[PDB]
Structures are given as structure tokens and as C-alpha cells.
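A.B. asks: One structure, as C-alpha cells, below. Some questions next.
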Amino acid sequence: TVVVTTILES
Amino acid sequence: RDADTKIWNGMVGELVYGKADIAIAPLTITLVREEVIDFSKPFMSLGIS
Amino acid sequence: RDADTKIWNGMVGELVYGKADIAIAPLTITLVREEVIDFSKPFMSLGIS
Ligand SMILES: NS(=O)(=O)c1cc2c(cc1Cl)N[C@H]([C@H]1C[C@H]3C=C[C@@H]1C3)NS2(=O)=O
């Protein structure tokens, strides 16, 4: 797969 | 960027170093980032408030 | 592109055909002209009013 990084923010 | 090191501590430091592939996040397109990563065209408009 | 002929005209078309070099103009970034030529990051944002 690919790596889809995020930050935890509403 | 770190002082004397330039190694990014955060999402883009995971994105630059081969760890992460795509970064879909509220990531501000500033000149420091775009000179060493790519951005697509923006998807949301905002400002300092 | 031309209506009924699909031949590229205009300021986009001049950049297509090699004659024009850069188009620093009130020109909207569009998917169909993204296909032929490159765009920068947008410098002004606006909506249909
Ligand atoms: N108010 S405006 O439309 O003239 C306008 C429009 C824009 C501004 C600044 C202003 Cl003042 N800066 C942004 C910048 C922030 C990051 C995203 C695009 C560039 C890099 N471009 S924009 O979104 O095209």
C-alpha cells in the first residue's frame, strides 16, 4: 500500500 | 527545522525520509517546506486569526 | 481549446506553441489547461460572485 500520514486534529 | 541539524520533527520529517509516502493533513505550504518537498495545489484557504 | 475544432488558442495556446514564455496575467488555474502547461501556486484566490 501507500503510507498516508496525518496529524491528529479535529 | 532543528538548529544545526535541519532534520524535521513532525509529519514532514516522516515524509522526507522515505518513511511516509503521502501527507494529507493541514500542512501549511511555506517556502521552507516546498523547497525540499513537493506540494499539490491547495485545497483550503485560511489565514492567521 | 477551440469550440468545434479543439485547437488550442489564446494565452494558453501561445505557451503551448512555444512563442510565449510566461503568462503573468489574471488567468484562472483550470484542470484542462493544467493538462497542457504548468502552473505555479496560486497568487490570488477568488470566487464566482
Ligand atoms: N487575497 S489574495 O487572493 O490576493 C491572496 C491569495 C493567495 C495568497 C495571499 C493572498 Cl493576499 N497566498 C497564498 C500562498 C500560501 C500558500 C498557498 C499558496 C501560496 C503558498 N497563495 S493564494 O492563495 O493564491
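Here Swiss-Prot sets the residue numbers for chain B, with the shown residues being 474-522 in order.
According to its header, this structure was worked out by electron microscopy, 4.0 Å.
Placed from the backbone N, Cα and C atoms, the Cβ positions cover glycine too.
Quoted from Swiss-Prot for the published mutagenesis B:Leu504 to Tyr: Promotes dimerization. Strongly reduced desensitization.
Surface or core, plus neighbours and distances: that's what I need for these features.
C.D. replies: According to DSSP, B:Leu504 (mutagenesis position) is assigned to a helical segment.
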A.B. asks: Starting from the Cβ of B:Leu504 (mutagenesis position), draw a 10 Å sphere and report how many other Cβ atoms land inside it.
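C.D. replies: A 10 Å sphere around the Cβ of B:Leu504 (mutagenesis position) contains 6 other Cβ atoms.
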